[PDB]
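Encoded as structure tokens, the structure appears first; notes follow it.
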Amino acid sequence: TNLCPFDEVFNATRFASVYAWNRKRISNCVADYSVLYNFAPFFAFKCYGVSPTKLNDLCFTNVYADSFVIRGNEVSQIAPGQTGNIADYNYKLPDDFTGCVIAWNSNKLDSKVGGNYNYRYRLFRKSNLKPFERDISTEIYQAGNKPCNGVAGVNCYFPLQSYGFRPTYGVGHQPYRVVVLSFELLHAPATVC
Amino acid sequence: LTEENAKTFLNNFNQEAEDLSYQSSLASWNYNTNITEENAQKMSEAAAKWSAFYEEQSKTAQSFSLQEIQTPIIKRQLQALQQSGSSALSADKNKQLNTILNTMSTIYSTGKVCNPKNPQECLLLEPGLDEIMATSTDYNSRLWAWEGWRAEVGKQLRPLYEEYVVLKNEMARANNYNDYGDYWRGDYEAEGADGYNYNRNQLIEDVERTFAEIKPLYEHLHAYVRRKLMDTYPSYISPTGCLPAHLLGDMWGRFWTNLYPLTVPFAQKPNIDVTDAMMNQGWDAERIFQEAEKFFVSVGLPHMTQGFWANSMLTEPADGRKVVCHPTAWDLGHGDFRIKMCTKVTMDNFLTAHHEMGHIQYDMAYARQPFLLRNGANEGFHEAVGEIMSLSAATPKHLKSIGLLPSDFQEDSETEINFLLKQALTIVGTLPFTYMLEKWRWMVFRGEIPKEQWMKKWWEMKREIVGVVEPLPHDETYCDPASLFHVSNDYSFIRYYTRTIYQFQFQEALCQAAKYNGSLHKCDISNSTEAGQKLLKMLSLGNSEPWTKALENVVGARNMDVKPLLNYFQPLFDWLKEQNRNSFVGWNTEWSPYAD
Ligand SMILES: *[C@@H]1O[C@H](CO)[C@@H](O[C@@H]2O[C@H](CO)[C@@H](O)[C@H](O)[C@H]2NC(C)=O)[C@H](O)[C@H]1NC(C)=O
Ligand SMILES: *[C@@H]1O[C@H](CO)[C@@H](O)[C@H](O)[C@H]1NC(C)=O
């Protein structure tokens, strides 16, 4: 039996930043969701769309799995119909979302003494995101009525800032790796079973 | 735009200040818990970075009008950012002030005196003089220690204090304030609505409006102790006179708690001082702090964080590193809370644990407020919040519940009287000291006392206000007030006067809310979530609303009130009056024990 590549998306040395999440199209595989609990400690596994028990006897088309790393305060913002600073400018989910989310704590793996600034998030996007839009572009954000032409000063700002994770922050401001799954059944033959 | 243009600026500022201020706190904690040469330089650089960034942000924020614009929250945040303060000085003045403060700290940290009979043995204050001032029963030896500490450190702080006060008044004048005393007093200015108004000028007139009503309560307490101390050192006491300044239970006499065994009414009843029981039953620092945490859990307050236990000091390090044993509660930032304290198996440390954990709880309460408002409502609330828990934890009923007191113990007229006397010796004894110190420092900062009359005015007001006399005249060349930690480290002291009233007000409110009935001094709010919620609903406010509204939300008042304190200390006033039937109540300036 051809297993489905979940270990290489759940077990990675480095995830991606919040503002540029790493989408992965998964198709033509045998989805074994029981190995998800093999990790064990999950901050939140209650998840939307389907029943608590996964109902492995469900055949879908291609499934998308995109992951990132956020704080512990913003884990609750990954939900349909939820607003805030991260669900408006970085990652938005549809109101009729099918599929659900997984999150767990990781502080002894991606948080080093002296702070690591490789994790960045977007602020001041000038317009709330539509579902599944990335906007990697980094141009200074205008705040006022003066034409700043690429120089950040006065009332013109840079949209990206660093988390700067260090150990001993407490659960609130401590790294939390998040991976989400979106299930699609848009006609066509069913492959992911 | 103004409003929407300032919201964006505040959003930018918050999540950059929150990261550039954590490093300074971490470096300071590392230096304090481990004294070396690298840590001092790291702290010095981390402070400079934050100072420069704060200066730039304040300059940027100053030009935002605020005539009639914005919401109240934005207005409060932006005015707090604009007020600047210590960063409105040039580099020359800044570096001079920094090196003056560093030299103050270095002199005060490692002050030493030596035994006249044995010159080799020279002792510090923390392990060497604290024990002497606490337990030593030799009058001449106590006078020796007092004179040595006043003669060593007092020599080395006078010019430093002169330069420091000069620079502070100059900085306050540059900050659009009258003086640095007004800078200190500006914390009580509340202006958020009509009715919720306060002025910087009105604080001083409220002080004596509550001192005079407490003055005759202290006179009967001062006289009774002096008559009790007549027999302790029969030759070395003048009943027709004041009290010696060194036989006050400490180096200066801040707390008269050590005088309780020398002033106890009853000697037959079981002693409420449970240090012996704590030593015998096998307690340690972990047990003390777990017992302290159980009280807050029972009241209905959050548990201690996991990192608190793994990061707090809580004990002397021994080992081979030097630390600072001044108790503190640390809020490093980003959700990190730690406590530094050199605990010992006594009762003073048992209550200090409750005090510091109350500080920690209040810090935890307002973690969700914005960065510029993550503060107490005013400087006099942290101490009251800390002490309203020790008040409930010190009662004999609570002591008997945890098994410290015998299970056959019986409360009577003796127990209540002794408990009230012990509490009064601490609470009442510190108010004159606090008032005198803060008033004297305010006159100094206003420049009303010349350098040739500092000691004269200090001792004259001490004699006519507190009523304690000196064994030998200290010449004006010294600097007596600088010998205190708060004076040498530039800490506000009127908070220690406002606590002694806010704590009683909050205690009475919590007793009323907890459905308790009886006398005030047997409250013991425990296992009652009503008081916990009533306290938390105001603790969580932080600095978002004026201190008048913050007080009203719990008490239903809008200013200071001595009536709860008088209610608490009612059963002692009558007894003191009746027992002082043959008392010479009154002290005089003219009587000085030494010749001339
Ligand atoms: C107390 O501080 C000293 C120096 O400030 C520490 O000694 C150094 O610590 C750093 C930190 O990793 C390392 O270079 C070495 O461990 C030490 N240097 C040398 C040359 O030995 C000391 O470790 C600190 N104490 C504690 C308990 O952390
Ligand atoms: C993840 O990878 C590490 C090292 O490659 C391995 O030790 C661990 O068992 C893996 N986790 C799994 C297979 O759940």
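Indices start at 1 and increase along the chain as displayed.
The deposited model was determined using electron microscopy, 3.3 Å.
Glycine is treated like the rest: Cβ placed from N, Cα and C.
Feature annotations, courtesy of Swiss-Prot:
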MUTAGEN   A:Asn11 to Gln (Swiss-Prot position 343)  Reduced viral infectivity
VARIANT   A:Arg14 to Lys (Swiss-Prot position 346)  In strain: Mu/B.1.621
VARIANT   A:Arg14 to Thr (Swiss-Prot position 346)  In strain: Omicron/BQ.1.1, Omicron/XBB.1.5, Omicron/EG.5.1
VARIANT   A:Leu36 to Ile (Swiss-Prot position 368)  In strain: Omicron/XBB.1.5, Omicron/EG.5.1
VARIANT   A:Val113 to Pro (Swiss-Prot position 445)  In strain: Omicron/XBB.1.5, Omicron/EG.5.1
VARIANT   A:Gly114 to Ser (Swiss-Prot position 446)  In strain: Omicron/BA.1, Omicron/BA.2.75, Omicron/XBB.1.5, Omicron/EG.5.1
MUTAGEN   A:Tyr121 to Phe (Swiss-Prot position 453)  Decreased HLA binding to NF9 epitope. Increased binding affinity to human ACE2
VARIANT   A:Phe124 to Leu (Swiss-Prot position 456)  In strain: Omicron/EG.5.1
VARIANT   A:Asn128 to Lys (Swiss-Prot position 460)  In strain: Omicron/BA.2.75, Omicron/BQ.1.1, Omicron/XBB.1.5, Omicron/EG.5.1
MUTAGEN   A:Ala143 to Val (Swiss-Prot position 475)  Increased resistance to neutralizing antibodies
MUTAGEN   A:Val151 to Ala (Swiss-Prot position 483)  Increased resistance to neutralizing antibodies
MUTAGEN   A:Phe158 to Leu (Swiss-Prot position 490)  Increased resistance to neutralizing antibodies and human covalescent sera neutralization
VARIANT   A:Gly164 to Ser (Swiss-Prot position 496)  In strain: Omicron/BA.1
MUTAGEN   A:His187 to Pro (Swiss-Prot position 519)  Increased resistance to human covalescent sera neutralization
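Locations of recorded Swiss-Prot features on the structure.
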| residue | record | DSSP class |
| --- | --- | --- |
| A:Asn11 | mutagenesis position | coil |
| A:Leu36 | variant position | helix |
| A:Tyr121 | mutagenesis position | strand |
| A:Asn128 | variant position | coil |
| A:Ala143 | mutagenesis position | coil |
| A:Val151 | mutagenesis position | coil |
| A:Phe158 | mutagenesis position | coil |
| A:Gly164 | variant position | coil |
| A:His187 | mutagenesis position | coil |
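Counting other Cβ atoms within 10 Å of each Cβ, the recorded positions A:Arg14, A:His187 show the lowest value at A:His187. When the C-beta distance to chain B is held to under 8 angstroms, the recorded positions A:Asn11, A:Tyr121, A:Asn128, A:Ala143, A:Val151, A:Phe158 reduce to A:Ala143, listed in sequence order.
When the C-alpha distances from A:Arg14 (variant position) to the recorded positions A:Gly114, A:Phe124, A:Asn128, A:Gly164, A:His187 are tabulated, the minimum falls on A:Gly164. Among the recorded positions A:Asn11, A:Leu36, A:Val113, the residue whose Cα lies closest in space to that of A:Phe158 (mutagenesis position) is A:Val113. For A:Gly114 (variant position), the nearest neighbour among the recorded positions A:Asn11, A:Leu36, A:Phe124, A:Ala143, A:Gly164, judged by Cα separation, is A:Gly164. Here the C-alpha separation of A:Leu36 (variant position) and A:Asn11 (mutagenesis position) works out to 11 Å. The recorded positions shown are A:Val113, A:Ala143, A:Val151, A:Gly164; of these, the one with its CA atom nearest the CA of A:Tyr121 (mutagenesis position) is A:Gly164. Nearest Cα neighbour of A:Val113 (variant position) among the listed recorded positions (A:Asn11, A:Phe124, A:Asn128, A:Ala143): A:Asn11.
Only A:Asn11, in sequence order, out of the recorded positions A:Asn11, A:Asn128, A:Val151, A:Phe158, A:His187 have a CB under 6 Å from ligand 2. Straight-line distance linking the Cα atoms of A:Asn128 (variant position) and A:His187 (mutagenesis position), rounded to a whole number, equals 30 Å.
Of all the mutagenesis positions listed (A:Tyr121, A:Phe158), A:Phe158 has the fewest other CB atoms within 10 A of its CB.
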